[PDB]
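S.K.: Structure in structure tokens, see below.
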Amino acid sequence: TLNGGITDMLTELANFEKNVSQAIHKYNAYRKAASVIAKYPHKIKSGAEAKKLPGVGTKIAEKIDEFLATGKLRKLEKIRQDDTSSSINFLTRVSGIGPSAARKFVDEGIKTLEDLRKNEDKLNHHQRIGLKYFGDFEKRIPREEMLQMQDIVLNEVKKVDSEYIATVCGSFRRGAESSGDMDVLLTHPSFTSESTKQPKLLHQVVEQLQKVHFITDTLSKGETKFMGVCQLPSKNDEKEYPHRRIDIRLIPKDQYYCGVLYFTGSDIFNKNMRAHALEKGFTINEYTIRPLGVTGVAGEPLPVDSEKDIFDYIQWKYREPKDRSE
DNA sequence: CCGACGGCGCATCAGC
DNA sequence: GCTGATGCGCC
DNA sequence: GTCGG
Ligand SMILES: [Cl-]
Ligand SMILES: [Cl-]
Ligand SMILES: [Mg+2]
Ligand SMILES: [Mg+2]
Ligand code: NA
Ligand code: NA
Ligand code: NA
């Protein structure tokens, strides 16, 4: 982290644009610049130097010049002092409260953790659980705990049906020493792009994980995606582990490579790779890579037999998961 | 200048 | 009830 | 906010 001060500034600006301004392209621009700066292997000495990096333009270069000179950004100093901005930014830290809900709550005079706790009746299910575990959800998960969680999920899934394959993705698959949550890709040979030969495939797995008290709460749940909460078991006399966010995604088995590419991320890597694909005349999602016809309509799915095949199509050298933490 | 910027699952709601 | 829009979430 | 054409 040679340039932590700058990247922190850009991230705070990014969050302001998302949460307060509701300007999602500005949010993405700021995050893109922070990411490209984060991997730049020199300590940045000027805005001009930064402007040579793709994603950093005139305005960010200016902000970098202010920050290097003064150690701060007046623009952020003012934002931090704005009560309405501060409140909105805070409320969005609750899972299930986005920019829209946050502004609405502040309007109704709900703008603190205390306010939320006493207005539980005003929260939807997701938000209630987000509030319940507000503190826990802001803690990171050490890789050692992720390994324990992996063992539980892989072993319970096997107990349900030996044909399931569960793969832990997200920052974990990118080799991170700590993760924000647990991301599990699931496949079963009964669910392919051609047919669903068994119902409740995701349900059965969620059910089993609940039965063993690993999954503790549910934020949302459909046929292919579970979003919830889990917790490692603790030993006798041992303090409990924090509750953790878990996401499970059931992907057609024959579309595993596109799925694991997607669920491995990072999010910024996915945006960058998908944008590059478009430039190359392809569109990528978690299921397929398809050509774009002259018109602009996606064509048929191209054959994919490895993650690398996807990189080949768009003329990128293959990048291992550990090198995708953008 | 100015259009595009990744792609999609689940929850909630309005209109019919 | 359905469909489409929107919010919020995931990488 | 940045980029490409
Ligand atoms: Cl925007
Ligand atoms: Cl598709
Ligand atoms: Mg994750
Ligand atoms: Mg994330
Ligand atoms: Na640049
Ligand atoms: Na939130
Ligand atoms: Na996740």
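Heads up, chain A uses Swiss-Prot numbers, so what you see runs 10-335.
If you're wondering, the header gives X-ray crystallography, 1.8 Å.
Yeah, the Cβs are placed from backbone N, Cα and C, and that goes for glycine too.
The following feature annotations were taken from Swiss-Prot:
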MUTAGEN   A:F25 to W  No effect on 5'-dRP lyase activity. Decreased ssDNA binding
MUTAGEN   A:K68 to A  No effect on 5'-dRP lyase activity. Decreased ssDNA binding. Loss of 5'-dRP lyase activity; when associated with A-35 and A-72. Decreased ssDNA binding; when associated with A-35 and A-72. No effect on structure shown by circular dichroism
MUTAGEN   A:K68 to Q or R  Slightly reduces 5'-dRP lyase activity
MUTAGEN   A:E71 to Q  No effect on 5'-dRP lyase activity. No effect on structure shown by circular dichroism. No effect on ssDNA binding
BINDING   A:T101, A:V103, A:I106  K(+) 2 binding site
BINDING   A:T101, A:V103, A:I106  Na(+) 2 binding site
BINDING   A:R149, A:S180, A:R183, A:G189, A:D190  dATP binding site
BINDING   A:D190, A:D192  Mg(2+) 1 binding site
MUTAGEN   A:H285 to D  Affects DNA-directed DNA polymerase activity; contrary to wild-type enzyme, the mutant efficiently extends mispaired termini in gapped DNA. No effect on secondary structure shown by circular dichroism
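I would like each feature placed in context: is it buried or exposed, what are its neighbours, and how far apart are things?
M.R.: Long-range Cβ neighbours of A:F25 (mutagenesis position) (same chain, at least 6 residues apart, Cβ-Cβ under 8 Å): A:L85, A:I88, A:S94, A:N98.
In three-state terms derived from DSSP, A:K68 (mutagenesis position) belongs to a helical segment. Packing around A:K68 (mutagenesis position) is summarised by its Cβ count: 12 other Cβ atoms lie within 10 angstroms of its Cβ, all protein chains included.
Counting every protein chain shown, 13 other Cβ atoms lie within 10 Å of the Cβ of A:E71 (mutagenesis position).
For the recorded site, A:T101 (K(+) 2 binding site), the DSSP three-state label reads coil.
In the three-state DSSP scheme, A:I106 (K(+) 2 binding site) is classed as coil.
Within 10 Å of the Cβ of A:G189 (dATP binding site) there are 16 other Cβ atoms, across all protein chains. For the recorded site, A:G189 (dATP binding site), the DSSP three-state label reads coil.
In this view, A:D190 (dATP binding site) is surrounded by 18 other Cβ atoms within 10 Å of its Cβ, with every protein chain counted.
Cβ-based neighbour count (10 Å, all protein chains) for A:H285 (mutagenesis position) stands at 15.
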S.K.: If you count, for each of the binding-site residues A:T101, A:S180, the other Cβ atoms lying within 10 Å of its Cβ, which residue has the minimum?
M.R.: A:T101
S.K.: Please tell me which one of the recorded positions listed here (A:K68, A:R183, A:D192) sits closest to A:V103 (K(+) 2 binding site), measuring Cα to Cα?
M.R.: A:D192
S.K.: If you measure A:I106 (K(+) 2 binding site) to A:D190 (dATP binding site) at Cα, how many Å is it?
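M.R.: That separation, Cα to Cα, works out to 18 Å.
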S.K.: Among the binding-site residues listed here, A:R149, A:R183, whose Cβ has the fewest other Cβ atoms inside 10 Å?
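M.R.: Counting other Cβ atoms within 10 Å of each of the binding-site residues A:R149, A:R183 gives the minimum at A:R149.
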S.K.: Based on Cα distances to A:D190 (dATP binding site), point out the closest of the recorded positions A:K68, A:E71, A:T101, A:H285.
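M.R.: Considering only the listed recorded positions, the nearest one is A:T101.
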S.K.: Can you tell which of the recorded positions A:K68, A:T101, A:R149, A:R183, A:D192 lies nearest to A:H285 (mutagenesis position) in space, using Cα positions?
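M.R.: Of all the candidates listed, A:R183 is nearest in space.
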S.K.: What number of additional C-beta atoms lies within 10 angstroms of the C-beta atom of A:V103 (K(+) 2 binding site)?
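M.R.: The answer is 24.
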